[PDB]
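K.L.:
Let me give you the structure first, and then I'll get to my questions.
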Amino acid sequence: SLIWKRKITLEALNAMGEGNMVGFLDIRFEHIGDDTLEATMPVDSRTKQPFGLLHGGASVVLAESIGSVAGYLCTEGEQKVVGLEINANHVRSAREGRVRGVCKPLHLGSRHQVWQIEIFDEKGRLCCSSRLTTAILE
Amino acid sequence: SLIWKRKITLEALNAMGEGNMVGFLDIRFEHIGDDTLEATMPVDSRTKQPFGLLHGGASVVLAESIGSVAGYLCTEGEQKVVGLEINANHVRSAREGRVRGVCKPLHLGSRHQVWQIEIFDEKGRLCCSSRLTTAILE
Amino acid sequence: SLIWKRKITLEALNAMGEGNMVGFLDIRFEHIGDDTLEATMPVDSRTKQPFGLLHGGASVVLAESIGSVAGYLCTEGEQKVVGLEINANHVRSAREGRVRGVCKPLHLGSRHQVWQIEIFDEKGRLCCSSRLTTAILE
Amino acid sequence: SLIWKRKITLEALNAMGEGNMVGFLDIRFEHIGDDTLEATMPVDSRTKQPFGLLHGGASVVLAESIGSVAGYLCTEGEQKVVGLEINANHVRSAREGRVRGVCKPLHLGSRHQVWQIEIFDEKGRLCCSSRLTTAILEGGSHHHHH
């Protein structure tokens with residue numbers, strides 16, 4: 001199923017993060033299915049807490065970053081999306097490597113959207129499950 | 001009305017982010033009342049999204065960073081807190097200066113804690129309100 | 001702090017629940033301040049979980065019930081609100097009497113709103129903290 | 001696979017609700033799978049808001065009700081689960097019939113669990129998506145030296 005309303009390439013996406021938070025974290029997308037969007041992120045002196053574990057906020061940064069663009073790719077023309085509510089359950093820690101976020105839609109309405117982003121570690125072990133609720137602004 | 005079970009100094013506390021995400025982002029705790037813990041964060045290239053505004057994940061990184069430490073200061077001995085769930089509602093954007101997050105407890109149990117982190121802009125306007133649920137581990 | 005764009009009395013307000021869940025759970029509005037709405041609900045056979053304590057879901061029905069109407073009162077004309085997301089933390093259980101829900105705004109925009117509802121037991125202690133995000137419909 | 005640690009019949013599962021909220025909203029567990037639990041709820045005057053539609057709070061009642069027991073079934077002995085926090089997205093309304101809740105585990109930790117409950121209408125359309133985080137409370141007698 002194709003949910004995307006706009007067309008884009010990993011090239012353009014990754015370009016977005018340069019100059020802002022997304023950039024200074026090395027978050028790079030790596031897939032764009034018909035109804036799915038993936039991305040990864042490291043685990044170092046930028047995405048870790050004072051104990052050397054994948055910071056929970058880092059996972060949310062990753063979740064929101066992907067959900068935001070994905071929601072955008074589901075709109076038309078001058079439309080835009082703004083994240084309203086986000087939540088996440090940290091069910092497993094991470095200390096090294098890169099985590100991959102898999103974003104899928106739970107609901108794509110005309111005025112708002114709900115995105116689910118599951119984050120897994122290199123071994124494929126689920127570390128975080130988050131949801132993003134956005135509003136479509138004309 | 002005094003909740004802390006571990007005495008700490010802003011100096012030693014701020015020291016926490018000396019090589020981890022909390023440092024790279026310039027988060028600096030500035031207050032330690034009987035039941036509240038504050039800390040500001042810079043709204044710059046490091047914490048902004050592709051459009052120049054504060055990134056929603058930055059708001060959550062701040063929340064979860066202030067909540068993790070508040071929770072820890074409320075345990076004793078070898079105990080530790082692990083973040084379980086976090087939720088945030090972005091009610092207002094911010095594009096300049098420093099955002100302040102005021103953390104207070106909603107509940108301080110013996111097994112779990114619930115923290116409320118309200119993030120304001122330099123104008124004192126709520127920008128993000130979030131809750132962090134922690135688990136106390138022996 | 002007069003947030004209400006509409007006018008309504010406790011009498012008219014409570015008459016909304018007759019014949020629906022609100023009236024069936026005996027949820028009763030008891031205060032309309034300039035920027036807050038308060039309502040009580042019994043902790044009984046209709047609101048308890050299998051072990052004699054207040055069902056967490058009942059606390060959420062109270063929360064959404066107060067937040068929905070409050071949202072309405074903050075619009076006007078043919079405008080109406082629709083709940084998008086609601087979350088809550090159960091921090092203390094209630095076993096008897098009635099709990100009291102207190103709702104106040106966190107954001108009232110032209111497109112959506114965020115409401116915070118705190119639920120207390122008969123002793124004035126926090127039992128549930130929740131947030132509701134609505135969307136305004138023209 | 002089999003996540004359940006306790007063996008319960010649907011009959012015994014539904015008997016738990018008599019006399020309380022679950023029984024009063026006619027919430028009926030109708031299926032226990034290897035790693036899923038399902039319950040139904042009528043969309044009527046007891047569960048509708050003033051405008052004649054399914055009350056979002058009811059949906060959360062259904063979700064927490066299913067999630068709570070699923071969490072209990074995944075604990076042995078006198079152990080127990082306590083609901084910590086819940087969240088839900090209302091993505092579509094309902095006005096008649098029943099809605100069905102389908103609870104799957106997202107995490108079955110040693111100290112806490114995360115449950116996902118999706119509520120569907122008659123046509124299999126998602127009306128509410130919810131997550132419940134619970135804490136496991138230890139229980140049972142302990143050996144002591146003598």
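Here, residue 1 is simply the first one shown, and the rest follow in order.
If you check the header, you will see the structure was determined by X-ray crystallography, 2.2 Å.
Yeah, the Cβs are placed from backbone N, Cα and C, and that goes for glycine too.
The annotation active site, nucleophile or proton acceptor is assigned in Swiss-Prot to C:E64. The substrate binding site feature in Swiss-Prot is assigned to C:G83, C:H90, C:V91, C:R92, C:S93, C:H107, C:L108, C:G109, C:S110, C:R111, C:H112. C:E64 to A or Q (Swiss-Prot position 63) appears in Swiss-Prot as a mutagenesis experiment; the accompanying note says: Loss of activity with benzoyl-CoA as substrate. The annotation that Swiss-Prot gives for the mutagenesis experiment C:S65 to A (Swiss-Prot position 64) reads: Almost no change in catalytic efficiency toward benzoyl-CoA. For the published mutagenesis C:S68 to A (Swiss-Prot position 67), Swiss-Prot gives the following note: Almost no change in catalytic efficiency toward benzoyl-CoA. Quoted from Swiss-Prot, the note on the mutagenesis of C:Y72 to A (Swiss-Prot position 71) is: Does not affect activity. Quoted from Swiss-Prot, the note on mutagenesis experiment C:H90 to A (Swiss-Prot position 89) is: 156-fold decrease in catalytic efficiency toward benzoyl-CoA.
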K.L.:
Should any of the mutagenesis positions C:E64, C:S65, C:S68, C:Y72 have a Cα within 10 Å of the Cα of C:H112 (substrate binding site), which are they?
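P.N.:
Cα filter at 10 Å returns nothing.
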K.L.:
Which three-state DSSP class does C:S65 (mutagenesis position) fall into?
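P.N.:
Its secondary structure by DSSP: helix.
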K.L.:
Going by C-alpha distance, which of the mutagenesis positions C:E64, C:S68, C:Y72, C:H90 is nearest to C:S110 (substrate binding site)?
P.N.:
C:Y72
K.L.:
Rounded to a whole angstrom, what is the C-alpha distance between C:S65 (mutagenesis position) and C:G83 (substrate binding site)?
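P.N.:
C:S65 (mutagenesis position) and C:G83 (substrate binding site) have their Cα atoms 10 Å apart.
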K.L.:
Can you list which of the recorded positions C:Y72, C:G83, C:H90, C:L108, C:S110 come closer than 8 Å to chain D, going by CB to CB distance?
P.N.:
C:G83, C:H90
K.L.:
Compare all C-alpha positions of C:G83, C:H90, C:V91, C:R92, C:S93, C:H107, C:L108, C:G109, C:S110, C:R111, C:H112, the record's substrate binders, and send over the largest distance in angstrom.
P.N.:
37
K.L.:
Ranked by the number of other Cβ atoms within 10 Å of their own Cβ, which of the binding-site residues C:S93, C:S110 ranks first?
P.N.:
C:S93
K.L.:
Rounded to the nearest angstrom, how far is the Cα of C:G83 (substrate binding site) from the Cα of C:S68 (mutagenesis position)?
P.N.:
7
K.L.:
Look at each of the recorded positions, C:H90, C:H112, and point out the one with the fewest other Cβ atoms around it within 10 Å.
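P.N.:
Across C:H90, C:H112, these recorded positions, the one with fewest Cβ atoms within 10 Å is C:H112.
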K.L.:
Using Cβ atoms and a cut-off of under 8 Å, determine which of the recorded positions C:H90, C:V91, C:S93, C:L108, C:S110 neighbour chain B, and list them by sequence position, or give 'none'.
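P.N.:
Checking chain B against the recorded positions, the residues within range (Cβ-Cβ under 8 Å) are C:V91.
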K.L.:
Would you mind reading off the Cα separation of C:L108 (substrate binding site) from C:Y72 (mutagenesis position), to the nearest angstrom?
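P.N.:
Taking the Cα atoms only, C:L108 (substrate binding site) lies 11 Å from C:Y72 (mutagenesis position).
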K.L.:
C:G83 (substrate binding site): which of the mutagenesis positions C:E64, C:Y72, C:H90 is the nearest Cα neighbour?
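P.N.:
Sorting the mutagenesis positions by distance from C:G83 (substrate binding site), the top entry is C:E64.
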K.L.:
In sequence order, which same-chain residues at least six apart have a C-beta under 8 angstroms from C:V91 (substrate binding site)?
P.N.:
C:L126, C:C127, C:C128, C:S129
K.L.:
Restricting to the chain of C:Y72 (mutagenesis position) and a gap of 6 or more, list residues whose Cβ falls under 8 Å of its Cβ, or answer none.
P.N.:
C:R6, C:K80, C:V81
K.L.:
Mind checking which of C:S65, C:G83 has the fewest other CB atoms within 10 A of its CB? They're the recorded positions.
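P.N.:
Comparing Cβ neighbour counts within 10 Å for the recorded positions C:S65, C:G83 gives C:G83.
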K.L.:
So for C:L108 (substrate binding site), how many other CB atoms are inside 10 Å of its CB?
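P.N.:
I count 19 other Cβ atoms within 10 Å of it.
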